[PDB]
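A quick write-up on the structure given underneath.
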Amino acid sequence: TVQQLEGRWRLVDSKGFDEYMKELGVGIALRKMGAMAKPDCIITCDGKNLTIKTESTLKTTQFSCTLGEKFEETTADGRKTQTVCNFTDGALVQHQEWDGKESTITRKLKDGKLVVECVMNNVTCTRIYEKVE
Ligand SMILES: CCCCCCCCCCCCCCCC(=O)O
């Protein structure tokens, strides 16, 4: 259940994230910030409404969405995208679309921690998050 993803999570490990950002076309300024920020990810749900808030000194982002409904997302790197979030096959899937390109971030609960995987054109990433308190 999506509720099982609720809570404040802290990043304990990252992998492939720098390759992904490169794949998107993000420059060093943001690539360095992302590569060195150890953000907190707060996920809360209300029925079908869902909010994902990212917090760090180097950056703070946040967006809300209703499962199954498309919406305009202003990504941390400045992209406006047509995002849809849908909880399917036991994971939260955040599919993005912009300028003919696509990308999807998948968040799932595993062994007690939140495992976030991002993919774009076969280039992927894997961030592990442990619940705070
Ligand atoms: C932290 C911001 C760094 C700037 C680069 C942002 C690149 C956009 C990344 C968007 C995808 C983020 C999803 C990664 C998964 C996660 O939430 O940790």
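By Swiss-Prot numbering, chain A shows 3-135, in order.
Cβ atoms here come from the backbone N, Cα and C positions, even for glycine.
Swiss-Prot annotations:
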BINDING   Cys43, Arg109, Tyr131  N-eicosanoyl ethanolamine binding site
BINDING   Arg129, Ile130, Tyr131  (9Z,12Z)-octadecadienoate binding site
BINDING   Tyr131  hexadecanoate binding site
MUTAGEN   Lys24 to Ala  Loss of ligand-induced nuclear import; when associated with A-33 and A-34
MUTAGEN   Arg33 to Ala  Loss of ligand-induced nuclear import; when associated with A-24 and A-34
MUTAGEN   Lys34 to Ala  Loss of ligand-induced nuclear import; when associated with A-24 and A-33
Quick one: pull the CA-CA distance for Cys43 (N-eicosanoyl ethanolamine binding site) versus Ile130 ((9Z,12Z)-octadecadienoate binding site), whole Å only.
11
Given the N-eicosanoyl ethanolamine binding site residues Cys43, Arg109, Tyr131 in the record, what is the largest Cα to Cα distance, rounded to whole Å?
11
For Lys34 (mutagenesis position), the one of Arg109, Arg129, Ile130, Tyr131 that lies nearest, given that the binding-site residues are compared by Cα
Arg129
Under a threshold of 6 Å between Cβ and any atom of ligand 1, which of the recorded positions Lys24, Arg109, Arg129 are retained?
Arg129
Residues sitting within 8 A of the centre of the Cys43, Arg109, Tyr131 CB atoms (N-eicosanoyl ethanolamine site), not counting those, run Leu7, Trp11, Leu13, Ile45, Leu116, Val117, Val118, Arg129
Which chain-mates of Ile130 ((9Z,12Z)-octadecadienoate binding site) that are at least 6 residues away have a CB under 8 A from its CB, listed by sequence?
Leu13, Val14, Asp15, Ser16, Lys115, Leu116, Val117, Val118
Candidate with the highest Cβ count within 10 Å, taken from the recorded positions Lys24, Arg33, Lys34, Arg109:
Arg109
Within 10 Å of the Cβ of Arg129 ((9Z,12Z)-octadecadienoate binding site), how many other Cβ atoms can you find? Include all protein chains, please.
21
DSSP, reduced to three states, assigns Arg109 (N-eicosanoyl ethanolamine binding site) to strand
If I take the alpha carbons of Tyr131 (N-eicosanoyl ethanolamine binding site) and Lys24 (mutagenesis position), what is the distance between them in whole Å?
22
